[PDB]
Each structure stands twice: as C-alpha cells, then as structure tokens.
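Asks: There's a structure below that I have some questions on.
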2 protein chains.
Amino acid sequence: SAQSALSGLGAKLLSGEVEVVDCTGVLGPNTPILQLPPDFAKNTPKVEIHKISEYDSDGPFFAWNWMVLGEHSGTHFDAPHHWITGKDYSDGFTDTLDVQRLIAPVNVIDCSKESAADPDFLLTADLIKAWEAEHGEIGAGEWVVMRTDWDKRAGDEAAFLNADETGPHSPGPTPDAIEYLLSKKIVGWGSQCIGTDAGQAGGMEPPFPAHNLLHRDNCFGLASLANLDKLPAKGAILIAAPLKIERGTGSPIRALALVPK
Amino acid sequence: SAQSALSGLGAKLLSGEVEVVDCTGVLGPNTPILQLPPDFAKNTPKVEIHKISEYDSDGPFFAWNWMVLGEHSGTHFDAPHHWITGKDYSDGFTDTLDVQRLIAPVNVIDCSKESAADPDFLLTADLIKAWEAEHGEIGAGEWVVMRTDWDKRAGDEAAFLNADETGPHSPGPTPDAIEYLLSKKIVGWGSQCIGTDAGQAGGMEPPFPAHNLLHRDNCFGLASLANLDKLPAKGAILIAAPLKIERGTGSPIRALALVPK
Ligand SMILES: [Ca+2]
Ligand SMILES: [Mn+2]
Ligand SMILES: [Mn+2]
Ligand code: NA
Ligand code: NA
Ligand code: NA
C-alpha cells in the first residue's frame, strides 16, 4: 500500500529511524565558484548577500536579505538545457522538467582514497562495474554520485579548484564511465567538485563528457555535494530539486538524503 | 526496518505508486513579490534573470544565467531569524536549522470555498478543531498548510496581492489559530498567498501573528505554495527545504510533496 509506505516514512522521520542528511555546502560569498578561461567564456558571478533590514529603521520587526546569485553556485543542479547537447528538450529546463524523477535511490561510489592519492583521479566503466559487483547493479532512474571528500576543500576556494599552470585538477569520470551509466538509464550523476566533470575535462573527448553526455540524454548533474561520507554505498534516497527558475538552466539546491539510523 | 521502508519508497517512486507533486510556482521576473508601506519598510527586490551565455561567443557549448534574488521570493521558506521574536535562536538560520525537521507529514486544510467568497477569510482555532474532528488530530512535528487555491492568481501580481485603499486582502490565520497549532508542536505553517499572514495582519493583535508567533517558537513558515488542490487532507509527506544561505533568514524553495496514487 502506497499510503502505509508514506505513513511509515512519516513516523520513522519523526522518530529518527530514518535520518535526514544535509548534503549541501554553505551558500555565501566564500562559496567556491567555477573559474573559466576568460578568452573562452564569461564567468558566473561570485555570490553576494545584501541586507535589506535587521530589526531596524529599514524594517522594524524583521530581518531579510537579497542576493546576486548565479544558477550554478554552490551545491547545485544541472538541467539538460545547460548544455548544447540538451538544448532541444522542452522539458530540459528547471520549470518544465519532470519532478517525479528528482527523488530516487542513490549509489554512492567511494573514490576518496584514490582522490587523495591523485587529484586527477578518473572513475572508469571498469571501476563502476567492479563497484556494481561488490554492492549491486546500478538501476534505472537511480542517482549515481562520486564521493571524493572534495568538500574538505570547500573552506578555501583556491584549494577547492586546485589549479596550476595547466588548469584545474580535481577528480571526475571518463567518457566511457558516463556512457555506461546512461546505458543503465540513470536519472543523473553528481560530484563534490565544482562541476560534474574532472578539472582536466576540457582536454577530453568530448570536452566535458559528463555535461555533454548527461544532457544529451535529458539527464541531470549535481555539483558541490557535501557530506557524501555520511551516506552508505547503497540504500539511501537522494532528494535533489532545483528552484523552479523560468527557463532555468540550473539552480542552487538543498540536496537532502534519507538514510537508515 | 528503516531500510526496507526506504527501498519500498524508492520502488514506489519508480513505479509511480507514490506520486511526487510540485507545490512550487514559477520563479521569474513576473513572480508576485510582497509590497510593504514605503514609510514603514524597504521592499525586497523583484526577481531579475540575466543571461550569461546561450551557446554563443560568451559561452560556446552552454547556456546559463545569474539572478537578482530576494530570500523571500515566490514559493519560499521563513527561518525563525526572519522575525524579531526569533532573533536569538542560534539554529534560527537557513544554514543552522535542523534538516531532520524539514520533511514531515502535511495537513492540508481546504479553505478554498470560503476564500473565494471572502478574500479576507480567516481560519480560526475552532475551524481547525472541527477539521481535526473530521480528518484526524494534527501531530507534533507536522506541517500545516492552508489551501485557498490562491495560486490561480499567480499570473497577475495585482490580483495576487489583491490590494485596495485599505491594503492587501488575502486569507490567513487568526492569532488563536497559530497559538493553537503551536500547542500541537507543529513544525510550521504554510500558505498559498504572498506570506503566511492574511493581507490584513498589520491590524491584528499581535501584528502578523503567523510571522510573530511561529518564529517566537523556533518554527517555520512557507508562502506562495502552489497546487495544494492536488494534495489530500491527510497522508502526504511535504518536503520544503531552504537553500543553505549563510545566516539566511529565508529562501526560495522547490516545495515537493509525496502523495499515494
Ligand atoms: Ca588539459
Ligand atoms: Mn553547473
Ligand atoms: Mn517570507
Ligand atoms: Na510590522
Ligand atoms: Na535591489
Ligand atoms: Na566548453
């Protein structure tokens, strides 16, 4: 019974037998933001928070703010329209995508040890297959996220981007890794890095394969995910819903996970 | 078992035996925004969406935007710090509150007929108790939302604020209603209007009782909820999570509910 499922869930939430895990980083001026080559493209802006009032002459009984905020800021969601490969989907925007897809079991692939050894670590199809053999098949409509514990760098932007003369160095997936996931008909793929692709994904074929391939198939991306170390490899539910921005290509989100405990 | 519950949930989402309802309105320049008396307070800004690129020379392979965005914009969450009565709660901010509380069963109180006949319709404690008598008691930690079908005016700000010479006219709770809900230890209160209080709440005692009393008790408010007409009175889970804005007083949200079908 669908209803007993929901009531059961409501009770376990209230009792804490199902724990809500906060998978989101702090959104503010110090939030790390993508930096692109300025001869390649314009930058998304840094986050600004402007006071309107704080129990004062501008607003006696209340405190509130407004913001300068890019769609693609902090922990955030990538809609298919965000990439040329997904431009023609009429349901590829934040205000037109199908919300039934947004909530699903999540596969948490732990690559944190590898990531620390090599900042340019790449998750491959063979490695995903190995993970499947240990933990279980990745299923249709499920979330797949790469845990790297990159969020430990979220307090310092330079370290979070981890760039040198050759560019950003941060972990991510190979092109074949993404193709293989898309053959499993997943809903989307997520990272704890600045974007869904490795830092060095500009020199990949195709460039930015996560972005390219995910959106080609009308699938979603998630970036700057926090606290994937508190999720199990299998069995959690990921909730990742963008603001309903008009013709939005993306949005910051409050990524939440449901885990047993 | 919590795990058997989560897996069951996942399966039912996939099969659509559990339906995800979008309770959020579109977030854009035409999104209705609160207007306050100019000799009383500064306003929160209208939403602006600005293009960064759309597969052009500003960004060849991608489309994205940035926004001018008030915390309190469209379908949105009120954190306790928003009111003077909640200013001292250290967990009263979008980034300090307890996400365990954010997902809970929702009581949907249908006031659409009365509201249609009386734009100034007030929901009272007595009316709420009669409601409880028919559908079941309101429980600790639960959401309570007032369905007015006000979202039908969302296409026209003037009709949505519904103001005349004496101010906004839109449905809301009495102080007695809010005081009663608080005795039930609810998590928070939501409306389909521009805010949690009736348009005429300024002349209430105390002024803006929803904002005042909810936040006094470290509770939450939701405003501009869409599609409450798609929800059942009982049995549904509401997910309403704010962006993790640093010291945020509130946030636009992508309100989503889980209903059986
Ligand atoms: Ca390179
Ligand atoms: Mn992005
Ligand atoms: Mn508000
Ligand atoms: Na006031
Ligand atoms: Na402004
Ligand atoms: Na590119």
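Since chain A takes its numbers from Swiss-Prot, the residues it shows come out as 2-262.
In case you wondered, yes, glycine gets a Cβ from its N, Cα and C as well.
Here Swiss-Prot flags A:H83 as active site, proton donor/acceptor, drawing on a curator's inference. According to Swiss-Prot, the feature substrate binding site maps to A:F62, A:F63, A:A64, A:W65, A:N66, A:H212. Residues or ranges marked as Mn(2+) binding site by Swiss-Prot on the basis of experimental evidence: A:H73, A:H77, A:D79. Here Swiss-Prot notes a mutagenesis experiment, A:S225 to C, with the remark: 2-fold decrease of the affinity for isatin and 4-fold increase of the catalytic efficiency. One mutagenesis experiment catalogued in Swiss-Prot, A:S225 to A, is accompanied by this note: No effect on the affinity for isatin and on the catalytic efficiency.
Describe the structural surroundings of these features, if you would.
Replies: Listed in sequence order, the residues of the same chain lying 6 or more apart from A:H83 (active site, proton donor/acceptor) and placing their CB within less than 8 Å of its CB are A:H73, A:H212, A:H216, A:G222, A:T250, A:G251. A helical conformation is recorded for A:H83 (active site, proton donor/acceptor) in the three-state DSSP classification.
According to its DSSP assignment, A:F62 (substrate binding site) is in a strand. In this view, A:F62 (substrate binding site) is surrounded by 17 other Cβ atoms within 10 Å of its Cβ, with every protein chain counted.
Just so you know, the Cβ of A:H73 (Mn(2+) binding site) picks up 26 other Cβ atoms within 10 Å once every protein chain is counted. The DSSP secondary structure for A:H73 (Mn(2+) binding site) is coil.
Reduced to three states, the DSSP call for A:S225 (mutagenesis position) is coil. The 10 Å shell around the Cβ of A:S225 (mutagenesis position) contains 30 further Cβ atoms across the protein chains shown.
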Asks: Most Cβ neighbours within 10 Å: which of the binding-site residues A:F63, A:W65 is it?
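Replies: That would be A:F63, with the highest Cβ count within 10 Å.
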Asks: For the C-alpha pair, I'd like the distance in angstrom between A:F63 (substrate binding site) and A:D79 (Mn(2+) binding site), rounded off.
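Replies: Cα-Cα, rounded: 34 Å.
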Asks: Do you know which of the recorded positions A:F62, A:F63, A:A64, A:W65, A:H83, A:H212 end up with C-beta under 6 Å from ligand 4?
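Replies: Going through A:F62, A:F63, A:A64, A:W65, A:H83, A:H212 in sequence order, those close to ligand 4 turn out to be A:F62.
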Asks: A:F62, A:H73, A:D79, A:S225: which of these recorded positions put a Cβ within less than 6 Å of any ligand 2 atom?
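Replies: Only A:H73, A:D79 meet the Cβ criterion.
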Asks: Can you tell me how many other Cβ atoms are located within 10 Å of the Cβ belonging to A:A64 (substrate binding site)?
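Replies: Its Cβ shell of radius 10 Å holds 25 other Cβ atoms.
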Asks: Quick test of understanding: given the binding-site residues A:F63, A:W65, A:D79, name the ones whose C-beta is under 8 angstroms from chain B.
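Replies: Among the binding-site residues A:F63, A:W65, A:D79, the ones whose Cβ sits under 8 Å from a Cβ of chain B are A:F63, A:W65.
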